[PDB]
Amino acid sequence: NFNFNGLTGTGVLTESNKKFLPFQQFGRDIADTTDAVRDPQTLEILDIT
Amino acid sequence: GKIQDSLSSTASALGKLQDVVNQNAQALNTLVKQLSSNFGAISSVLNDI
């Protein structure tokens, strides 16, 4: 159950090759559901399943 | 050969199957998006409310 900067969800976090942008923080899909998150502690992207 | 060429150069030949697939996909997308509606609640998230 991941709480990232107030965004609460449940899933499995895995390393992602997606390329975000410096201002971009969260991620979404066609169905406007959370799919990727940029961890504030370190500069990387984690997927959600 | 003529039917092969027509299928290769025509995009509307397979309209039925593509239309059925698109209808199913959009029905699923609408069903998923219906959850976003709050119906008077503060938020659509059960845990938060």
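The residue numbers of chain A are those assigned by Swiss-Prot, with the residues present covering 540-588 sequentially.
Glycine is treated like the rest: Cβ placed from N, Cα and C.
All protein chains considered, the CB of A:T547 (variant position) has 12 other CB atoms within 10 Å. According to Swiss-Prot, the natural variant A:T547 to K carries this note: In strain: Omicron/BA.1.
The natural variant A:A570 to D is recorded by Swiss-Prot, whose note states: In strain: Alpha/B.1.1.7. Taking a C-beta cut-off of under 8 Å and a sequence gap of six or more, A:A570 (variant position) has no contacts in its own chain.
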